[PDB]
Amino acid sequence: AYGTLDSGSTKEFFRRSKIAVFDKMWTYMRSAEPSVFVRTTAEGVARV
Amino acid sequence: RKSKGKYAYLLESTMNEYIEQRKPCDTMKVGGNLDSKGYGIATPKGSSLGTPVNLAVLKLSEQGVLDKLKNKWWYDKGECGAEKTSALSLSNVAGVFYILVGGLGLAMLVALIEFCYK
Amino acid sequence: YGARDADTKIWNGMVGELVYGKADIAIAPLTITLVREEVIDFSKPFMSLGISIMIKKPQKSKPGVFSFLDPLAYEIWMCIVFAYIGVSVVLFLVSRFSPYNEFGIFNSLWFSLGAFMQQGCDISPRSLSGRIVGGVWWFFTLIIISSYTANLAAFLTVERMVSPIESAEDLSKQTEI
Amino acid sequence: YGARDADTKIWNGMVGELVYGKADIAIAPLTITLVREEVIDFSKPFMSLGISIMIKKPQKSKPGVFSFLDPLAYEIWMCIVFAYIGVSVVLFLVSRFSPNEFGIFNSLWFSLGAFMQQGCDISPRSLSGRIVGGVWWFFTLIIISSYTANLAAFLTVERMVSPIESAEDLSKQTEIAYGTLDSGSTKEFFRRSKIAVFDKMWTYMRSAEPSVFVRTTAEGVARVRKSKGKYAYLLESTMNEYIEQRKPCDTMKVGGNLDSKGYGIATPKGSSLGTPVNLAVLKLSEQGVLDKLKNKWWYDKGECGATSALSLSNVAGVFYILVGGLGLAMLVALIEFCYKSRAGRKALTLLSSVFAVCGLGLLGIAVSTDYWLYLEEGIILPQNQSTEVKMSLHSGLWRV
Amino acid sequence: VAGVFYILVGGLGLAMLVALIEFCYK
Amino acid sequence: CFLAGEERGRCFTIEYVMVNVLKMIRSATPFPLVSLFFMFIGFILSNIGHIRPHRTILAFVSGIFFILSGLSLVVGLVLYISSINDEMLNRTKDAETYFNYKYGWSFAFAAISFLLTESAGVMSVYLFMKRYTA
Ligand SMILES: CC(C)CCC[C@@H](C)[C@@H]1CC[C@H]2[C@@H]3CC=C4C[C@@H](O)CC[C@]4(C)[C@@H]3CC[C@@]21C
Ligand SMILES: CC(C)CCC[C@@H](C)[C@@H]1CC[C@H]2[C@@H]3CC=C4C[C@@H](O)CC[C@]4(C)[C@@H]3CC[C@@]21C
Ligand SMILES: N#Cc1ccccc1-c1cc(-c2ccccn2)cn(-c2ccccc2)c1=O
Ligand SMILES: N#Cc1ccccc1-c1cc(-c2ccccn2)cn(-c2ccccc2)c1=O
Ligand SMILES: O=c1[nH]c2cc(C(F)(F)F)c(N3CCOCC3)cc2n(CP(=O)(O)O)c1=O
Ligand SMILES: O=c1[nH]c2cc(C(F)(F)F)c(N3CCOCC3)cc2n(CP(=O)(O)O)c1=O
């Protein structure tokens, strides 16, 4: 399961991306239970 | 699910493709369809909506909107998607044990019989 | 969805809400039917569908008693047994008809047994004709045992499930499922 | 079938004959399209269909009788025999020159049952003989392990082979070239498709040298057949099921459909015929007449019909060596006792010298010539895979 | 697998030496 | 008999209404019975044969019954263990469940009783051949 910080340029990259790989990756991340999005970078490093 | 691969359920193909993408990932759709039907948008008989609705369904079909919405609701919002070899268990090789003891059982008989009847 | 009662002749569901006036359009999984398009207007189908078969996904099978035999077909295991009798009879006819004796019919079975299970000897056949029976069955064994191990390794590496049925023609012929 | 010309705005088909009054109904495989139902009526579809994939029915490989030798190259099996001689000969020599049970008759027999890992009785009691047996003991440990491991690699890679069962399988696996007819609804499907799989498939097909697009359906069916696994043809679902039932029974239809179309019965947009025809089609659908007629013309008039364990076809020559090994052993017990029931060094004198005379000569005439190594080379074409040679060559030890 | 051939002939070469040496020097 | 799963001490000792692991160990049941039967008949022949050594013939056919007991005790354990693994295969495979079988001391004492009654059988062939000697 791969994720992104919940608010920034990285999340808005995939949200508006019209490249076939990154369009598929955004489809996975928006529709994922439990949430793959972390709230802080240090939270996202810990979850790795 | 609770018949261990001994009950096949004949149902419509759109639910069959939907339940296959639910949790558990236990069920599977096999074969092709058996009949052919369609789902249509219905209006009352004699209505201003009818002819623009019919030309809308054909426009959404050929632009790919109706295929896009089905991938969305059946597969992209689908729970099921789309290793590490395990040790051999005893149930796989239990036959050479039964042939071993069955080979020792038939060997003690030939011992106890023939030496007495020498 | 909408059906018509045999007595009251009244349409239920989303159909009767179009026949009688509660609604203007019914966007739904509503099947285009003969008895329904006599009373309403459908569009062209937005979704095509049909009757299909649902089975539980095939998992790993249960192992039978003779599951260990399965890397080789039963056509092979029979022809090994025929050939085991075959090389012991010929080893006897080597020994009985004008030998170089010690290799009886019960001994020639015993030389070819430990040969095929790759387990030494007791005594070399000491003829030349006994050697060719002994030597060729030793190469037979080597290929068969290596083909057992190599085909079992392919099975254990690549997990490949099959479904019992593949169509409704298959369901009609069987009675197990 | 019918298409409005962009210049003259004139329909040119069966749609033309309905718009321009020449006919009253078109009962034909006419696709329900947007631009057509703007000018004519259509019934509900009497046949649903879509774009499908046509591949060749895969193949089976025929085990050529000595296929059990295939895990090792023929140069290995040759040098196993040359090493079997060599270890037998060195045994007898070491054994004679020692303080014997061994003959070269026995030394052929030690070296074989050690190759087959079947044990031996004659032990090379000299420690100079123990070096002979010990290295041939390790030789066949590495040869038997290499046979089993390369055969396991074959049977694993053949079991990892997965056939095409979707358009996503064609999307990923680029070893099979897939194509479309060069002008129709199938090519214009991929050209305007904004679905991620079909957008990738169009990217492959537009950028492909040589051209994957065929010009005729019968051309596209032929290219499936003369490619042996390498072409897939994207066509309509109903022609795919029909050609599957023809002669030769060579191709097959894989997957589901890639889109959804329908064939309708068309009337000239004003007709009093259009409403009873629409209710006729829905009556023939629910009385099973339309599925009955498809079985009749696709399958009842079809020119075709309608295990993972290792088979005897594969290990067949290991029985033919076994029978031939028993058949030769009936010959020996015949002639050896006929030697015994009838039971010198000058033949030993003659043979040993006369073998050397050819022996000195055969190596001598071979080393001085230049036909040791043939070497063909060149480029191929997909023109029936016919080959021209742009480098023929010979070689010798020095004379090339 | 050319290595087990060189070890085979190299094993036969070192075996004929031990034969020709030691039986003469018995 | 159960434990912490709903904490009930319901020793069902199943003969009627109810998992299928407990039905497959019903299938393996006759083999530790026949083994225990051949242990007992191997000893009640052994106990009287300490009183009557008089021909020789006793401790041989009891030693047959010591060895035939352990061989049916092997088939008892193989059928028992394979019946576990057949049903551990068919449970369900989620990444959120865990099944854990474990063999207890009651299983182990049956397996220790193999080696004793087999080694008892080995000495039972010994002193039979000592009284056939004497
Ligand atoms: C002398 C010997 C061979 C006597 C034979 C009895 C034993 C060894 C045999 C060998 C194969 C076994 C079988 C193997 C498993 C099957 C299916 C199982 O659900 C119940 C027991 C059953 C039906 C058989 C019963 C017992 C059986 C254990
Ligand atoms: C009694 C025996 C071992 C004497 C040794 C001579 C032979 C057998 C040896 C064994 C290993 C071989 C080697 C193997 C191949 C290498 C690399 C090649 O590019 C040139 C020859 C060279 C460098 C070696 C020379 C010859 C060599 C053939
Ligand atoms: N697993 C396993 C196994 C272990 C030892 C010996 C044989 C097998 C085995 C092999 C095969 C097989 C089949 C084809 C090709 C190669 N191998 C199959 N099975 C098996 C497994 C489950 C159910 C039935 C058979 C087996 O149990
Ligand atoms: N399958 C098989 C098989 C069984 C026993 C012995 C050999 C083979 C076999 C091996 C190989 C092979 C090839 C390369 C590397 C390793 N193995 C090939 N074949 C084979 C199968 C079908 C047709 C032709 C050859 C074979 O039949
Ligand atoms: O117009 C109709 N459209 C229908 C559409 C669906 C669905 F699949 F949900 F879209 C279903 N289901 C089938 C599976 O179980 C859930 C309900 C029934 C429908 N029925 C009644 P039926 O076909 O007589 O059973 C109609 O009449
Ligand atoms: O209404 C249409 N119905 C069509 C029906 C078929 C057929 F399958 F034969 F029924 C075919 N073919 C597809 C390939 O084999 C030969 C002819 C083309 C049709 N086209 C033209 P396209 O779809 O633009 O290529 C239509 O327009």
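The first residue you see is number 1, and the count goes up from there.
This deposition comes from electron microscopy, 2.8 Å.
Each Cβ is built from the backbone N, Cα and C atoms, and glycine gets one as well.
In Swiss-Prot this protein carries:
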- D:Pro29, D:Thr31, D:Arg36, D:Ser185, D:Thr186, D:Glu236: L-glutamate binding site (BINDING)
- D:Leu34 to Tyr (Swiss-Prot position 504): Promotes dimerization. Strongly reduced desensitization (MUTAGEN)
- D:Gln117 to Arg (Swiss-Prot position 607): In RNA edited version (VARIANT)
Inset, instruction - Out of the recorded positions D:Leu34, D:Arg36, D:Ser185, D:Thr186, D:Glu236, give me the one sitting nearest to D:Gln117 (variant position) by CA distance. - result: D:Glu236
Legend entry - Assigned conformation of D:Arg36 (L-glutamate binding site) - DSSP reduced to three states: helix
Inset, instruction - Express in Å, rounded to the nearest integer, the largest CA to CA distance found among the L-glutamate-binding residues D:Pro29, D:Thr31, D:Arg36, D:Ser185, D:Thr186, D:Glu236 named in the record. - result: 19
Inset, instruction - Mind sorting out which of the recorded positions D:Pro29, D:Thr31, D:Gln117 are close to chain C, meaning Cβ under 8 Å from one of its Cβ atoms? - result: D:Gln117
Inset, instruction - List the residues of the same chain that sit at least 6 positions away from D:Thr31 (L-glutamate binding site) in sequence and have their Cβ under 8 Å from its Cβ, in sequence order, or write 'none'. - result: D:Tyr1, D:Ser185, D:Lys261, D:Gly262, D:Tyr263, D:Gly264
Legend entry - Residues satisfying Cβ distance under 8 Å from D:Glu236 (L-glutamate binding site), sequence separation of at least 6: D:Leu49, D:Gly50, D:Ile51, D:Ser52, D:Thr186, D:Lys261
Legend entry - Other CB atoms, at most 10 A from the CB of D:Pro29 (L-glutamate binding site): 15
Legend entry - Most crowded position, judged by CB atoms within 10 A, among D:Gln117, D:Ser185, D:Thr186 as recorded positions: D:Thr186
Legend entry - Filtered recorded positions - D:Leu34, D:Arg36, D:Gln117 - keeping only those with Cβ under 8 Å from chain B: D:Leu34
Inset, instruction - List the binding-site residues D:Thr31, D:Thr186, D:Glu236 whose Cβ sits under 6 Å from any atom of ligand 3, in sequence order. - result: none
Legend entry - Neighbour-count leader, CB within 10 A, recorded positions: D:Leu34, D:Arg36: D:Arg36
Inset, instruction - May I ask which of the recorded positions D:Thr31, D:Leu34, D:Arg36, D:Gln117 have a CB within less than 6 Å of any atom of ligand 6, listed in sequence order? - result: D:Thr31
Inset, instruction - Can you see whether DSSP assigns D:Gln117 (variant position) to helix, strand or coil? - result: coil
Legend entry - Three-state secondary structure, which DSSP defines for D:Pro29 (L-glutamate binding site): strand
